[PDB]
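Chemist: Pasting in a structure now, in structure tokens, and then I'll have a few things to ask.
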Amino acid sequence: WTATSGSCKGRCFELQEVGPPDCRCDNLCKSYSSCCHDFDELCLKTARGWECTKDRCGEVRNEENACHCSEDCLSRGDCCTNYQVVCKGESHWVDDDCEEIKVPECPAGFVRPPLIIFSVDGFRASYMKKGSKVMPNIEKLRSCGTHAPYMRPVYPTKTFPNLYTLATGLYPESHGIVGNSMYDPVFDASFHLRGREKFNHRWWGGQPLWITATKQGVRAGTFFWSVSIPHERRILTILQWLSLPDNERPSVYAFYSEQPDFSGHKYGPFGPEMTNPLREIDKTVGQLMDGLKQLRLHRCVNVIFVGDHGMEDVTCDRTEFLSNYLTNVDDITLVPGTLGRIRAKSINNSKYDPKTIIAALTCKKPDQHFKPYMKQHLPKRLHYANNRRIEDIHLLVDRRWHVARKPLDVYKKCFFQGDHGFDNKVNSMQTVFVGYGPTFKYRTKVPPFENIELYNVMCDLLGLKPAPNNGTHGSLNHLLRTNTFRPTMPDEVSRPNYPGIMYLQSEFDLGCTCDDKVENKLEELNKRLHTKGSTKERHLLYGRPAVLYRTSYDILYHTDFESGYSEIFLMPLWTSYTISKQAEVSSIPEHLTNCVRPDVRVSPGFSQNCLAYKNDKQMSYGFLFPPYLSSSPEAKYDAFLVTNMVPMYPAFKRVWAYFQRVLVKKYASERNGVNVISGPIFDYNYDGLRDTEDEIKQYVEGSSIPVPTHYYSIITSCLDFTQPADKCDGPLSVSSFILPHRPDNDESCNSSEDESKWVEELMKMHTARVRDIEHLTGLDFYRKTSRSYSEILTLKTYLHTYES
Ligand SMILES: *[C@@H]1O[C@H](CO)[C@@H](O[C@@H]2O[C@H](CO)[C@@H](O[C@H]3O[C@H](CO[C@H]4O[C@H](CO)[C@@H](O)[C@H](O[C@H]5O[C@H](CO)[C@@H](O)[C@H](O)[C@@H]5O[C@H]5O[C@H](CO)[C@@H](O)[C@H](O)[C@@H]5O)[C@@H]4O)[C@@H](O)[C@H](O[C@H]4O[C@H](CO)[C@@H](O)[C@H](O)[C@@H]4O[C@H]4O[C@H](CO)[C@@H](O)[C@H](O)[C@@H]4O)[C@@H]3O)[C@H](O)[C@H]2NC(C)=O)[C@H](O)[C@H]1NC(C)=O
Ligand SMILES: Cn1c(-c2cc(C3COC3)on2)cnc1COc1cc(Cl)c(C#N)cc1C(C)(C)C
Ligand SMILES: [Ca+2]
Ligand SMILES: [Ca+2]
Ligand SMILES: [Cl-]
Ligand SMILES: [K+]
Ligand code: NA
């Protein structure tokens, strides 16, 4: 209940919220049914539209007008954005030549260049090129400022998850807005686009930019705009706020457009009807920039033009129905559409079996346009599991498709031709970034990057210390003319041990065997050199990874590879080796098929044992440095050390063996040598972070040998592929993966076929950034290179996406 009978007289678009039941005069008031009775009359004037004409020039001020062409308007801050053009012979900003902004050119009283975020819903990356001839204001920002060819949104590629990621630098699993609709099982409440529930603060976690700003004494405009406030009025409100006195004026502003999303849904991304919304958004940018130029702020303000997601061709007829797969379809709730999330209809049910639901949804039709997953099995690059609002069962839907529960859900609601929400690596989902202003570079192209990184940059732009978030601070330094953040490497926490030969063979009782009793001094000092790190410069190209937590581990050197061997987890944390373009693949000789050898540098008590693998009828083992790539028959024995062994499901060994035997050599042929770092990952609580020992839920039967959730590899080479990986003078090129360690290959529908028809497709889907692996391992890679730390931070955030 409000007392809506105060007045907005002198408080239109006031920045401090007045609390119930005084009546309100701000953007939210509409959505709360709490506006004063005169808000429309005073605050939402429309009379005479939004443009000066010659006849209005010099007019007598009439306060009923939407905007003003009177002589006093620049001082009152309320001229129509085109006043100076019509009434004073000035040019539109778009018609002026691009001129470099080397320093901020601000009116007196400006302590810092303001930031304006201009967000556009559904603005697909390729609109920058395909629509360029109708968006001259946007094209100027883009060619004269700093731009990327595209920006990668977060998953799901929906509006609220992405805008709240922009604001926080957090993954949706961390900020809590994990979908455009959601059910919270603790709240027993649903969030939707319609309704008042979405307004409750309990949904929205982390610390958004506007709060970061305010806590540190920097004032912010609104980031929420009521749908009924026309764009022209949002722009005029921002320009009025920018004319406030120094002590009252905000430093950070946002503008949001519902377009082109709203039309894209109706017409598809490139429907003929989409030309006009692009023209309209462009006009709005022109208004803003003419408005800045009137107020002498067009060489002072930093402008970010950014989208939340793209838009794909999706029609009612490309819908998969769960009713065609399940008998028990009335026992589930589905969050439908361009993703699927499934939970039980009733928690008063011990009868609900997710395993039977998954099984009924797996590889059932040859054409199937979705894939089911337990959420902890989703590609770790999606970071989409560690929240109670994400249901255990997920369906990743193919681009261009929808999933629904039953046909009536689609006809008892074709409306639509476009939609979004797919996998964030999908080309059609990519969106836009442009930065223009004194703090951005001039006429500069940067590589594609992720929207999670922008929070740190917006903080830098405003001199704010960012709250803890998921960006990598410094990875986007190359966007900026002047950086206030100087990244430095984390300090190594655990120093390695460097063990020599300390144990006799008969001290081990590991139940292993090997055929290795097959006896020259020229090659007896030569192998000694190898166990002490004589080839270490070849196999460890970027220094040893730093261990960033407290543990006990050993560096072990070998002719063909180096490792960091954990005495706690009884296996390498990492294994590093280089394969040249020239290198040969060889087989495991017959006599060595089951060979495992004690490592005399490592005590029996800190070693794995073969007996446990014999006794564990589910679990087998593989090797991190692959025997197939031994430099010599003699070096091959080192690959069979117990210290190179790791636990592997037979089903996973199909994947791993094909990678090691076929793919590593291919990459070395294509990339002119590769350096590989491989290791295990333990993430039993699916938080994206290295598990402590006491979080491990599975061991090799009757042992302390922990079972990894995942295996990674980081594959690095020279960006200039005319140089070999091991003698690169310049920038590097990387691709990485995090493969789930699963006891079946149900995820790959063609897995009954030869590995050459399915393994690589799997690995591509589980592409990863180096940073992802860092979080999962507590390692820090690329410690010793000739490259700047900023550049290395960009490299660590790169994702190889495998789109055309
Ligand atoms: C991406 O970036 C983010 C941000 O840096 C990072 O997320 C951070 O992860 C940290 C480690 O997991 C975690 O640390 C502590 O969490 C709590 C503090 O909780 C509150 O306070 C902060 C600060 O203002 C809030 O941000 C935080 O918000 C979260 O929870 C809200 C509801 O409370 C929610 O609205 C919001 O969206 C957010 O939810 C998310 O996080 C929670 C967990 O925090 C998840 O469960 C959700 O799913 C969602 O993902 C909170 O309001 C501390 O109390 C913890 O302390 C533990 O652990 C100690 C380790 O030093 C240990 O020594 C102590 O014993 C202590 O244990 C005690 O409690 C145990 C668990 O409850 C108990 O078993 C035990 O026996 C004992 O009593 C953590 O130090 C941050 O909160 C988290 N922040 C955010 C915003 O998410 C991500 O990790 C990265 N992602 C990647 C992949 O890099
Ligand atoms: C998305 N939106 C809506 C809106 C209302 C509805 C209804 C129709 O049915 C749902 O839809 N959209 C109104 N104003 C905004 C802008 O919100 C933002 C804009 C920016 Cl630039 C940033 C950042 N950084 C953050 C936000 C959030 C506040 C976090 C959402
Ligand atoms: Ca959107
Ligand atoms: Ca974990
Ligand atoms: Cl915005
Ligand atoms: K076994
Ligand atoms: Na299969």
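Using Swiss-Prot numbers, chain A covers 51-463, 468-573, 576-591, 617-885, in order.
This entry, so its header tells us, was determined using X-ray crystallography, 1.8 Å.
Quick reminder: no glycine exception, Cβ is built from N, Cα and C everywhere.
Marked as domain 'SMB 1' by Swiss-Prot: 54-97. While the structure shown retains the original residue, Swiss-Prot records the mutagenesis experiment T209 to A with this note: Abolishes lysophospholipase D activity. Among the sequence features in Swiss-Prot, the mutagenesis site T209 to S is noted as follows: 15% of wild-type lysophospholipase D activity. Taken from Swiss-Prot, the feature active site, nucleophile applies to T209. The 1-(9Z-octadecenoyl)-sn-glycero-3-phosphate binding site annotation in Swiss-Prot covers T209, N230, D311, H474. The feature 1-hexadecanoyl-sn-glycero-3-phosphate binding site is assigned by Swiss-Prot to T209, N230, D311, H474. As a published mutagenesis entry, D311 to N appears in Swiss-Prot alongside the note: Abolishes lysophospholipase D activity. Quoted from Swiss-Prot, the note attached to the mutagenesis of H315 to Q states: 20% of wild-type lysophospholipase D activity. Swiss-Prot documents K430 to A as a published mutagenesis change and attaches the note Impaired secretion. No effect on lysophospholipase activity.
What's the neighbourhood like for each of these?
Modeler: For the domain 'SMB 1' (54-97), the residues of the chain that approach it from at least six positions outside its boundaries are 114-116, 249, 269, 271-272, 274-276, 278-279, 283, 287, 290-291, 298, 300, judged by C-beta separation under 8 angstroms.
Of all Cβ atoms in the protein chains displayed, 22 besides its own lie within 10 Å of the Cβ of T209 (mutagenesis position).
In this structure, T209 (mutagenesis position) is part of a helix by DSSP.
A helical conformation is recorded for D311 (mutagenesis position) in the three-state DSSP classification.
Using a 10 Å radius centred on the Cβ of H474 (1-(9Z-octadecenoyl)-sn-glycero-3-phosphate binding site) and all shown protein chains, the other Cβ atoms total 30. Following the DSSP three-state reduction, the secondary structure of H474 (1-(9Z-octadecenoyl)-sn-glycero-3-phosphate binding site) is coil.
Residue environment of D311 (mutagenesis position) contains 23 other Cβ atoms, counted within 10 Å of its Cβ in all protein chains.
Of all Cβ atoms in the protein chains displayed, 18 besides its own lie within 10 Å of the Cβ of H315 (mutagenesis position).
Around the Cβ of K430 (mutagenesis position), a 10 Å sphere holds 28 further Cβ atoms from the protein chains shown.
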Chemist: Could you list the residues of the same chain, at least six apart in sequence, whose Cβ is under 8 A from the Cβ of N230 (1-(9Z-octadecenoyl)-sn-glycero-3-phosphate binding site)?
Modeler: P206, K208, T209, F210, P211, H242, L243, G475
Chemist: With a gap of 4 unmodelled residues, how many angstrom separate the Cα of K463 from the Cα of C468?
Modeler: 10
Chemist: Around the 1-(9Z-octadecenoyl)-sn-glycero-3-phosphate site formed by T209, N230, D311, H474, list the extra residues of the same chain whose Cβ is within 8 Å of the site's Cβ centroid.
Modeler: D171, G172, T207, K208, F210, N212, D358, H359, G475
Chemist: Would you mind pulling the DSSP three-state label for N230 (1-(9Z-octadecenoyl)-sn-glycero-3-phosphate binding site)?
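Modeler: Coil, per DSSP.
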Chemist: Given a gap of 2 unmodelled residues from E573 to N576, what is the distance between their Cα atoms, rounded to a whole number of Å?
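Modeler: Both gap-flanking Cα atoms are 9 Å from one another.
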Chemist: If you run through the domain 'SMB 1' (54-97) with DSSP, how many residues end up as helix, strand and coil?
Modeler: 9 helix, 3 strand, 32 coil
Chemist: If the 1-(9Z-octadecenoyl)-sn-glycero-3-phosphate binders are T209, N230, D311, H474 per the record, what's the largest distance between their Cα atoms, in Å?
Modeler: 14
